[PDB]
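Trainee: Dumping the structure here so I can ask a few things about it.
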Amino acid sequence: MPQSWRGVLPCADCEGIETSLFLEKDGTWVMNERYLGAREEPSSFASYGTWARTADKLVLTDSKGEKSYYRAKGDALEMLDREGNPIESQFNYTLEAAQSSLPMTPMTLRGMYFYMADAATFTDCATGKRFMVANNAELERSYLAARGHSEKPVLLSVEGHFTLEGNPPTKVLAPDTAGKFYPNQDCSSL
């Protein structure tokens, strides 16, 4: 069984507690805890005591005679109640309000493309909403070749991402792959 354990445990009043347990062979042990994003100057306190192990269970009695329990399972050391139950906390999945910029990762879009007079628009199938499309020479040529002979928007499937343009700042769709026009059908036709 190993004798040094590290990990960062949860802090109710800080970024998290940096824990480290050291089980010396002379039967004693020394634990260290450091607060990250600490509110106090004593942002780090350490303890020691003696330790006794059974099968996996492991009991630590500090210099005060206080007790704590652990169950070693591989490289894992679990904190438990004296009853042998693992102590644990409930975690959530909430998105914190922040201010970042439009992702650049390309995503796939299916919409009715329309180009005319140096302006490109894409009426997105899914949202039925219509964004402006950054100018792309090739894409525009392609659109023309597909639409045959008419002022008809051709369905288009392309990878792209939103970005700030300005005023031909305004949200604009910017392509990350060449087109793929389907002149015959429209959105309705999965």
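To match Swiss-Prot, the residue numbers of chain A are left as they are there, and the shown ones run 41-208, 213-234.
Header says: X-ray crystallography, 2.8 Å.
Every residue, even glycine, has its Cβ placed from backbone N, Cα and C.
Pulled these features from Swiss-Prot for this protein:
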- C51 to S: Forms oxidized monomers (MUTAGEN)
- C54 to S: Forms oxidized monomers (MUTAGEN)
- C165 to S: No oxidized monomer forms; when associated with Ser-231 (MUTAGEN)
- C231 to S: No oxidized monomer forms; when associated with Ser-165 (MUTAGEN)
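Quick one: how deep are these features, and who are their neighbours?
Mentor: In the structure as shown, the Cβ atom of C51 (mutagenesis position) sits within 10 Å of 16 other Cβ atoms. Under the three-state DSSP scheme, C51 (mutagenesis position) falls in the coil class.
There are 14 other CB atoms within 10 A of the CB of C54 (mutagenesis position), with all protein chains counted.
Its Cβ placed at the centre, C165 (mutagenesis position) has 19 other Cβ atoms within 10 Å. Taken residue by residue with DSSP, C165 (mutagenesis position) is part of neither helix nor strand, so it is coil.
Contacts of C231 (mutagenesis position) defined by a Cβ separation under 8 A and a same-chain sequence distance of 6+ are given as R150, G151, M152, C165, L195, in order along the sequence. Secondary structure at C231 (mutagenesis position), as computed by DSSP, is coil.
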